[PDB]
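Engineer: Below: one structure in structure tokens.
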Amino acid sequence: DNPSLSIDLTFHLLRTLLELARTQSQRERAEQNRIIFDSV
């Protein structure tokens, strides 16, 4: 079957690209909240 050698790294690295963005967003939404709150 497919060893997914190139997929593992890609699927792993691509995961980080979104995982990091999602996590960042997670705080972003809260940060932007205070950022905007203190600058409405």
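We number chain A the same way Swiss-Prot does; the residues here are 83-122, in that order.
Backbone N, Cα and C define each Cβ position, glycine as well.
Looking at Swiss-Prot, the entry for mutagenesis of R116 to A says: Reduced affinity for CRHR1. Listed in Swiss-Prot as a mutagenesis experiment, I118 to A is described as follows: Reduced affinity for CRHR2. In Swiss-Prot, a mutagenesis experiment is listed as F119 to A, annotated with the note Strongly reduced affinity for CRHR2. In Swiss-Prot, a mutagenesis experiment is listed as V122 to A, annotated with the note Reduced affinity for CRHR2.
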Engineer: Around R116 (mutagenesis position), how many other C-beta atoms are within 10 angstroms of its C-beta?
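Structural biologist: A count of 9.
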Engineer: Please state whether DSSP places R116 (mutagenesis position) in a helix, a strand or coil.
Structural biologist: helix
Engineer: For the mutagenesis positions listed here (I118, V122), tell me which residue's CB has the most neighbouring CB atoms inside 10 Å.
Structural biologist: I118
Engineer: Given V122 (mutagenesis position) and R116 (mutagenesis position), what distance in Å do their CA atoms have, once rounded to a whole number?
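Structural biologist: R116 (mutagenesis position) has its Cα 10 Å from the Cα of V122 (mutagenesis position).
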Engineer: Going along the chain, which residues six or more apart from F119 (mutagenesis position) have their CB under 8 A from its CB?
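Structural biologist: Non-local contacts for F119 (mutagenesis position): none found.
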